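Everything on this sheet refers to the single structure shown next.
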Protein chains: 2
Amino acid sequence: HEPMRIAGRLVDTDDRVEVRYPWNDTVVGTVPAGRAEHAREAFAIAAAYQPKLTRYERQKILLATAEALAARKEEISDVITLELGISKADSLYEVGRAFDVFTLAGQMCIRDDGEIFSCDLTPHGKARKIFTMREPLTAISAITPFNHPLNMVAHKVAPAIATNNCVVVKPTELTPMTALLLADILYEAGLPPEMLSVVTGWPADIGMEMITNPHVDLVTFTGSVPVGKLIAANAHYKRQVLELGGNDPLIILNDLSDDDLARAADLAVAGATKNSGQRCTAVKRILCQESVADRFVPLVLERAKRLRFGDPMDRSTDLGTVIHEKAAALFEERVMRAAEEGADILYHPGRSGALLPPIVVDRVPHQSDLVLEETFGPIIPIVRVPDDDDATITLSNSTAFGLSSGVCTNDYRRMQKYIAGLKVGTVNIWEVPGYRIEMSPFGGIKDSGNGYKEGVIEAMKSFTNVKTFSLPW
Amino acid sequence: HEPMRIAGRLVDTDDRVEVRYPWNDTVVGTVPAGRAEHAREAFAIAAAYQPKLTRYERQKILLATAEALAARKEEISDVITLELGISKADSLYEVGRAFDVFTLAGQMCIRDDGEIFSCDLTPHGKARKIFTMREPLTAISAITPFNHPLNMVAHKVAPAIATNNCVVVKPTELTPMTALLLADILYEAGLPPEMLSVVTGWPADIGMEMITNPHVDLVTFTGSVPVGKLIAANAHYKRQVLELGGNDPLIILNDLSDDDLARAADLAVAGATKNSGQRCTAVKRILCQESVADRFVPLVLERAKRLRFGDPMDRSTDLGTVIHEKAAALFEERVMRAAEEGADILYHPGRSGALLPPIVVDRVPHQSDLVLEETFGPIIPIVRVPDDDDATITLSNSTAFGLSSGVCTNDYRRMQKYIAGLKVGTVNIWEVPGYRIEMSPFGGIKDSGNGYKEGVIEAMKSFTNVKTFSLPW
């Protein structure tokens, strides 16, 4: 049972939201059914507090947070696993990503990207210099999905701290406990409490306040397209950074040797199944060029079968559950429709509740629901595509999304072609689409986002206003 | 009579919009009453056309356009003065600004701001490099106001061309002819016609298509606050850069010598009257610290009285008309109401239609409509403020606007204090709020805009998507 964290205080309500363990559906915790007044209260506090931390002080807090995450990693990943259902292997990995987020944010504090312009440049010139600097906003509203109950919150909060902002976070009601814990850790690491609140509740009573509150200068959101559209509809004049789904391909080109085909197969399986397939950058489509398909698919099947799937608290488990059973059943259903339609199910040892095997499907129709819907699970779907790059690129670009991509080839000419021709925010050569460092620019185009980059560095810039000043020179 | 320019094609309608010279309300031209279908065609052409121009070729076009603007400055300035009514002195200066816009955009074509990241940085590190690249959007929608019929269009179009974008401009129906001429100049300079259309019409016919067309990746708008907020609400799901009004102060600090008070007075009069005061960044509030005001105000009055206001085609005219009679009358009434509220009118030769003299009012109450709200005219209003910087800064920050500012002082400590404390996008020491180079970051906060910077460099960046790619290393 965990109250909201509002600027360092615990705030509770009568009604409550139960949080269930997807493995066995038992209640693992409860959080308040917060309402519009609770967000309003947090934003009032954020707006009134003017952080004065030095860069050094911000770095200290962020690095202390990093070391706290490292020291408490077993405790933290337990909380993540118990509400999300991913394996401890995946939970622990997520703690390691959050460790990178805070470490990199702390280290980026020493950097001032201010610029200087000379003004004697044209006939309208003057003997003068212009200098630039950055200032924080009034308040930031952060809304996060169930995907990475820790890292998603880390990415929105660490850069706000690094830039002297005050942030209010509303994590999903499905996985709020990890966020409330991160708040505790931040407070203990020395964060001035007014700089962070974590509120909880049903979307129908508190979500609107997160979007419309008058003190909010910026809304940063990660989640689904429909909800993204609700945000943009209601957050009229406010700055927004929206990261909406992906539908990312791993593309296997026909120049690969058998040995490389095996390495690509490792990529395909990891990419399709890491975090139980629940990543905006998960491999959702393996586009295998026809002429290597017969050699490639078996290698994939063999790797998928080595995957241990079951009790997420078991330290041996590779693959835990998805977010709930309703999601698990739906994905399996899409796998069945695809088979109706021509696909060959090569491995499906059967579903139990929210536990999904790393199902292997070959000859997946590119237009099947399995691929075109967001099948946010550990399905390993192989689409056979033409031994023609123009056709492959066209197919790859044919969804409403454009987030990331991975391409396996040794032909530079082809590499260039895909890098240039794929309509996405990121093209990874010889890596899964989800590969990035926590501080490089991250974001997509089309339905995947509203056109702004995140990641630690770009987030820090987005969370500030540039102010210029000029002096006689 | 000027047709629209749709990708190089002259396109007419039966209905017309009359363009009138504010000096004598006579018709100086006519443009089509364009409809949704015209904008829709323009956008379809924009989206279908993939510019292949090298950086060299873009630079060539941009620099040839600059040369043409300089060669034709008098001709272009004539068109500006005939539709806006600002003096030839002011319109010639505007052509000079557009000259800088095109020159600097052409010269920025050589710059590749791509970044490189090493990936071996944390326990999650890989032997890999990430590289960064920029790509253009599908189509850009640009909506411009009456106050710089040439330069506002130049600022939206030069960076689009510089980035291989395709832009559709809808200039205000009050001053559309300057925009149509710039288009002709661009096509002649070698711009592929598909990269630029200029459409015209009443907002009720064509305005919605500008902000709602499916090919539009970005709306860049400069105009009034109410229209801006209406655009923000109807352009829901699109990227927007909105640059709105200002209410910018010129602050006179009590450390100044009498010699310096005279230099400050020169800035006060120029900044409040240049372009007939029709600038987002015009001096609209002269905040004079009480203990120098008795010495400062006579110096302002003396300078105001020297200004020649009248026929804008007369080359001896300093100050032309404002945009129309309705505007001028509104501004005068605010002056009169300020006086019934305690203000002292020191100079008011009388208004003739759209021609307003450079009215000087002292002891203006900071709450009067004259200064609390944006007065887009050549008024010279002195607000006496305490000899207390904290109080002065609070007063300065107390409007709904936050764009630019000027501060006259020689005390570094105080200079620093204002630079840090004014809630604005730009602080100019010893210059008018309006001073900038055409390529420095420009943009305000609060009601002055939605929080994104423009100017040539920042516009170039906003007009692209950043793609990253990563390679084994």
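Residue numbering for chain B follows Swiss-Prot; the residues present correspond to positions 12-484, in that order.
Per the header of the entry, the method used was X-ray crystallography, 2.0 Å.
Yeah, the Cβs are placed from backbone N, Cα and C, and that goes for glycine too.
Noted in Swiss-Prot for the protein shown:
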MUTAGEN   B:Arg108 to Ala  Decreased catalytic activity and decreased affinity for phosphonoacetaldehyde
BINDING   B:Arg108, B:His159, B:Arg290, B:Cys291, B:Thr292, B:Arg447  substrate binding site
BINDING   B:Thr155, B:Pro156, B:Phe157, B:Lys181, B:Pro182, B:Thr183, B:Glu184, B:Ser235, B:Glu385  NAD(+) binding site
MUTAGEN   B:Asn158 to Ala  Strongly decreased catalytic activity
MUTAGEN   B:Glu254 to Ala  Loss of catalytic activity
ACT_SITE  B:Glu254  active site, proton donor/acceptor
MUTAGEN   B:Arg290 to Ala  Decreased catalytic activity and slightly decreased affinity for phosphonoacetaldehyde
MUTAGEN   B:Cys291 to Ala  Loss of catalytic activity
ACT_SITE  B:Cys291  active site, nucleophile
MUTAGEN   B:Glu385 to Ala  Decreased catalytic activity and decreased affinity for phosphonoacetaldehyde
MUTAGEN   B:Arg447 to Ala  Decreased catalytic activity and strongly decreased affinity for phosphonoacetaldehyde
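Each residue contributes its Cα atom, and for B:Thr155 (NAD(+) binding site) and B:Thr292 (substrate binding site) these two points are 16 Å apart. Counting only residues at least six positions away in the same chain, the Cβ atoms of B:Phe232, B:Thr233, B:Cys291, B:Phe453, B:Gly454, B:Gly455, B:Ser459, B:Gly460, B:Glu465 sit under 8 Å from the Cβ of B:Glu254 (mutagenesis position). Residues near B:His159 (substrate binding site) in space but far in sequence (CB under 8 A, at least 6 apart, same chain), listed by position: B:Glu105, B:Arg108, B:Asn286. Checking the recorded positions (B:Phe157, B:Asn158, B:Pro182, B:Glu184, B:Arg447) against B:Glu385 (mutagenesis position) with a 10 Å Cα-Cα cut-off leaves nothing. Take the CB of B:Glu385 (mutagenesis position) and look out to 10 A: across all protein chains shown you find 23 other CB atoms.
A gap of 15 Å separates the Cα atoms of B:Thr292 (substrate binding site) and B:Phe157 (NAD(+) binding site). Of B:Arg108, B:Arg290, B:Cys291, B:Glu385, listed as mutagenesis positions, those near chain A by the criterion of a Cβ under 8 Å from one of its Cβ atoms are B:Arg108.
On the backbone, the CA of B:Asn158 (mutagenesis position) and the CA of B:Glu184 (NAD(+) binding site) stand 12 Å apart. Spanning the listed substrate site, residues B:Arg108, B:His159, B:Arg290, B:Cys291, B:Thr292, B:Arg447 have a farthest Cα to Cα distance of 15 Å. Sequence-distant neighbours of B:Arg290 (mutagenesis position) (same chain, six or more apart, CB under 8 Å from its CB) are B:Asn158, B:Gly257, B:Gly445, listed in sequence order.
Sparsest Cβ environment among the recorded positions B:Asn158, B:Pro182, B:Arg447 (other Cβ atoms counted within 10 Å): B:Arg447. Separation of the C-alpha atoms of B:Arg447 (mutagenesis position) and B:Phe157 (NAD(+) binding site): 20 Å, rounded to the nearest whole number. Residues within less than 8 Å, Cβ to Cβ, of B:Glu184 (NAD(+) binding site) and separated from it by at least 6 positions along the same chain comprise B:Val28, B:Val30, B:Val42, B:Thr211, B:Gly212, B:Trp213, B:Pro214.
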